[PDB]
Number of protein chains: 2
Amino acid sequence: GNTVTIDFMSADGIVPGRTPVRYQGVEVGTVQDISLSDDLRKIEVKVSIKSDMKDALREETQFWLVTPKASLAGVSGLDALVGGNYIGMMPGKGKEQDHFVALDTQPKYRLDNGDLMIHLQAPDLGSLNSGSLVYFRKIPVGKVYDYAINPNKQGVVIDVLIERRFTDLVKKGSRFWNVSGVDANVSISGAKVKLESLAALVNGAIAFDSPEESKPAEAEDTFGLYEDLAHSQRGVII
Amino acid sequence: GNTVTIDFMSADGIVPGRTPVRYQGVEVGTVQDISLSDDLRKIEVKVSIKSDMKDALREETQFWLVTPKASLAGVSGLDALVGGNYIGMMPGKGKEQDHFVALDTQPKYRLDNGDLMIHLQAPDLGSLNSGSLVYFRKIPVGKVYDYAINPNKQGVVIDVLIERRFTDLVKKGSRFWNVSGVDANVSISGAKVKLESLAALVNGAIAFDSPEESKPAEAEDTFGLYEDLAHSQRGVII
């Protein structure tokens, strides 16, 4: 039980009743008070944090609001059935500090749990949301972690998070393609409209290939994200 | 705890149990009583407001009822799962005052948080609702704030709210187009009906372009809203 003041832009979905401070999925703190400062829309949020985190609470502690995903229940308007909001934290060395400025978005993936953290560069985001799924042989082996525009305005950088035991699958010669939405074709002598993947329709997905003999890629190696399985076929440009 | 009387047109969704007064998303007041005056359908609503806002409570304080969005759950009839109503406020200089006349709609965006507030002029509103989303490279970088008919009856003025860190994206030569609903085409040698964006189907969306070398637009610069991506192609009129 302490008092920590965090300044936000917009106080949406922050209730003193149930708004936890989930450090790595662990309910550490609880929002106590929401007060306003009229200058430049400053919103002072008082937070009570437990004892062991208070010894870890230092100046380079980054706070950011976490909302639920862009889902089918969120776009339909069923606002009572989706879930609740929380705020997240990551402490650093810093200094002793009480007054914090909140962050605009989620920070970069820093921890090393054995997982693989590689970047994909696409000309646009596509149907991919944060939390869309990564497949190998139609088996979920990871997820999309974040997405951000690169400093040149041409591209979108999509960085994914392969699971720890599946790190051997990603190679230097792996190709990532996009499997999202439904495509229905009207073809001659029969028109095969076949519905294979149901989870890719609502949220989107990324599949990839693993070549036979290549070194395993690691440590933020970039990859091109093709828009289709037919665009990711190997071969010789002529 | 005070007493503030506000006169409304229709008392729909205003309960003494749970009807907050959300000033910038902060629960400041709570509706206490709803009484009626029979002349011209006057509805006297008594509101208890906290102490610090009472010192800020002055005559040019604009009250307006806020309802949830036009959503798929609101048109289906699931009235228990959508949410609740509230009223909003914005105080001004004015004078000391207790008796208020409510407003018909949301006031104009006044605060300067660093966000960009530009106007779009379309011949009709389209599938856009208040709260529909703004995309750049299929990344949500803003939202539609309000919509209003211009004084000539030809057009609809749609003013959007780009986020603070994405203000650099909007240029003077940016083009805004409308991506809303589903369009299915039957074409020769195959008919590619591809479903890309799921959030644009229910509520609607606006995407835009960023040209390479142009000055960044600012401060309520107008823009034309094209009805399609094919209508917003650059080129020379011949």
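Numbers in chain B come straight from Swiss-Prot, and the residues shown are 46-283, in order.
Method of determination (from the header): electron microscopy, 3.5 Å.
Here the Cβ of each residue, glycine as well, is placed from N, Cα and C on the backbone.
For B:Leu123 to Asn, Swiss-Prot lists a mutagenesis experiment annotated as follows: Loss of activity. While the structure shown retains the original residue, Swiss-Prot records the mutagenesis experiment B:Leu126 to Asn with this note: Loss of activity. The annotation that Swiss-Prot gives for the mutagenesis experiment B:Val127 to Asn reads: Loss of activity. Listed in Swiss-Prot as a mutagenesis experiment, B:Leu243 to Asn is described as follows: Well folded and assembled into a hexameric structure, but loses its function. Where Swiss-Prot documents B:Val247 to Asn as a mutagenesis experiment, the accompanying text is: Well folded and assembled into a hexameric structure, but loses its function.
Classification of B:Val247 (mutagenesis position) by DSSP places it within a helix.
Counted over every protein chain shown, other Cβ atoms within 10 Å are most numerous around B:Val127 among the mutagenesis positions B:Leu123, B:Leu126, B:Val127. Between the alpha carbons (Cα) of B:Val247 (mutagenesis position) and B:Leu126 (mutagenesis position) lies a span of roughly 17 Å. A simple way to gauge crowding: the CB of B:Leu243 (mutagenesis position) has 20 other CB atoms within 10 angstroms, across all the protein chains here. When the Cα atoms are compared, B:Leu243 (mutagenesis position) and B:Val127 (mutagenesis position) turn out to be 20 Å apart. The Cβ neighbour count for B:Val247 (mutagenesis position), using a 10 Å radius over every protein chain in view, is 19.
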